[PDB]
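Peer 1: Dropping a structure here in structure tokens format, bear with me for questions.
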Amino acid sequence: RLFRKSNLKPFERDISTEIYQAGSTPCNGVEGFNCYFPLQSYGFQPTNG
Amino acid sequence: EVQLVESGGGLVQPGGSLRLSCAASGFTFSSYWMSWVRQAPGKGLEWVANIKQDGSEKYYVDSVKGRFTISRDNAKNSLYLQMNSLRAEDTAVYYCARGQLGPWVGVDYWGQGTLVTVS
Amino acid sequence: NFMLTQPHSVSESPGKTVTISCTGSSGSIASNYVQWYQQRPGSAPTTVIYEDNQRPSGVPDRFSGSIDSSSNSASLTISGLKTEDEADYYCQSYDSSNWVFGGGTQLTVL
Amino acid sequence: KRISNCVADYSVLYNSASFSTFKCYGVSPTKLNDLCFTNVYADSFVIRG
């Protein structure tokens, strides 16, 4: 997760995954500008740092 | 909450004069834009006129140009809509429109309106 | 001669996401803000979309708005498709010193 | 032209109608008097319609 409505409280986990509005205007639940996916994948390499 | 009251119609007159008044409350009358919007019964919406906050600039559509007029005052918080030389097309319901910052943001305000028929 | 072309009877579907397209011909609608309104037949109208992407306070999170500059069209989509009252919707833009309204899009069977 | 160290007055900007385009990218023009910025710049050029 990269986006969260506010700060999370200690010893709390959240499961819900939906497009996160990050602008003054909502995108109303479809992919576009000023909203993105809070959930994004990890990338690893065998020869990385 | 903003209350808009319109009572200017209720009679039939061909080519005469009719005065319509919209009453507004709950907001300052001298810092936003007012407008007027009408629609035919059973047909689509259309625009009539838009008014600045001081009445210095007023505009209408080309179909009603030459005729039509508007006046305003901030002391009593009222709008006055005067008509002249009406036609049979003018059967419409008139709502006094109110703006927020300008005419690009949107209308977002529509009173209940008054039925206006001519015959 | 700015005008906005939109259909009259769409969205007759139960409970999914369908789109309504509003397009112009005289000029580009992406230059100025374009809004979406809803009218209760026999009652006062209201506004669902303002500032071309935003909803007013109290409006549910389902109605969507987007702008496509390639086809010169504005898209309005509704997600929930709940038991809302039947209504018609219009399109508005701004050319020069004037306001232009849409034709109207009836939606009665949900 | 750089404009700074003054009170921003956009009230006359949206209260006029002589302009043809008032699209504000990035930020929403509905809230402008409540926003505080550091630097304000203004360019000017003439182009055909």
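By Swiss-Prot numbering, chain A shows 454-502, in order.
Method reported for this entry: electron microscopy, 3.4 Å.
Positions of Cβ are set from backbone N, Cα and C atoms, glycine also.
Okay, so Swiss-Prot annotates it like this:
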type	residues	note
VARIANT	A:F456 to L	In strain: Omicron/EG.5.1
VARIANT	A:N460 to K	In strain: Omicron/BA.2.75, Omicron/BQ.1.1, Omicron/XBB.1.5, Omicron/EG.5.1
MUTAGEN	A:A475 to V	Increased resistance to neutralizing antibodies
VARIANT	A:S477 to N	In strain: 20A.EU2, Iota/B.1.526, Omicron/BA.1, Omicron/BA.2, Omicron/BA.2.12.1, Omicron/BA.2.75, Omicron/BA.4, Omicron/BA.5, Omicron/BQ.1.1, Omicron/XBB.1.5, Omicron/EG.5.1
VARIANT	A:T478 to K	In strain: Delta/B.1.617.2, Omicron/BA.1, Omicron/BA.2, Omicron/BA.2.12.1, Omicron/BA.2.75, Omicron/BA.4, Omicron/BA.5, Omicron/BQ.1.1, Omicron/XBB.1.5, Omicron/EG.5.1
VARIANT	A:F486 to V	In strain: Omicron/BA.4, Omicron/BA.5, Omicron/BQ.1.1
VARIANT	A:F490 to S	In strain: Lambda/C.37, Omicron/BQ.1.1, Omicron/XBB.1.5, Omicron/EG.5.1
MUTAGEN	A:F490 to L	Increased resistance to neutralizing antibodies and human covalescent sera neutralization
MUTAGEN	A:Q493 to Y	Reduced host ACE2-binding affinity in vitro
VARIANT	A:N501 to Y	In strain: Alpha/B.1.1.7, Beta/B.1.351, Gamma/P.1, Theta/P.3, Mu/B.1.621, 19B/501Y, Omicron/BA.1, Omicron/BA.2, Omicron/BA.2.12.1, Omicron/BA.2.75, Omicron/BA.4, Omicron/BA.5, Omicron/BQ.1.1, Omicron/XBB.1.5, Omicron/EG.5.1; May enhance affinity to human ACE2 receptor
MUTAGEN	A:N501 to T	Reduced host ACE2-binding affinity in vitro
VARIANT	A:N501 to T	In strain: 19B/501T
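Structural setting of the listed features?
Peer 2: Sequence-distant contacts of A:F456 (variant position), defined as residues of its own chain at least six apart whose C-beta falls under 8 angstroms from its C-beta, comprise A:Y473, A:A475, A:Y489, A:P491.
Long-range C-beta contacts of A:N460 (variant position), restricted to its own chain and to partners at least six residues apart, with a cutoff below 8 Å, are absent. DSSP assigns A:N460 (variant position) to coil in the three-state reduction, placing it in neither a helix nor a strand.
In the three-state DSSP scheme, A:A475 (mutagenesis position) falls into the coil class.
Around the Cβ of A:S477 (variant position), a 10 Å sphere holds 14 further Cβ atoms from the protein chains shown.
The Cβ of A:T478 (variant position) lies under 8 Å from the Cβ of A:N487, each of these being in the same chain and 6 or more residues away along the sequence.
In sequence order, A:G476, A:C480 are the residues near A:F486 (variant position), counting only same-chain partners six or more apart with C-beta under 8 A.
Over all protein chains present, the Cβ of A:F490 (variant position) has 14 other Cβ atoms lying within 10 Å.
Under 8 Å, Cβ to Cβ, and six or more positions away along its own chain, A:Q493 (mutagenesis position) finds A:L455.
Around the Cβ of A:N501 (variant position), the same chain contributes no residue under 8 angstroms that is 6 or more positions distant in sequence.
According to its DSSP assignment, A:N501 (variant position) is coil.
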Peer 1: Could you state the CA-to-CA distance between A:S477 (variant position) and A:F490 (variant position) to the nearest Å?
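Peer 2: Approximately 17 Å lies between the Cα of A:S477 (variant position) and that of A:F490 (variant position).
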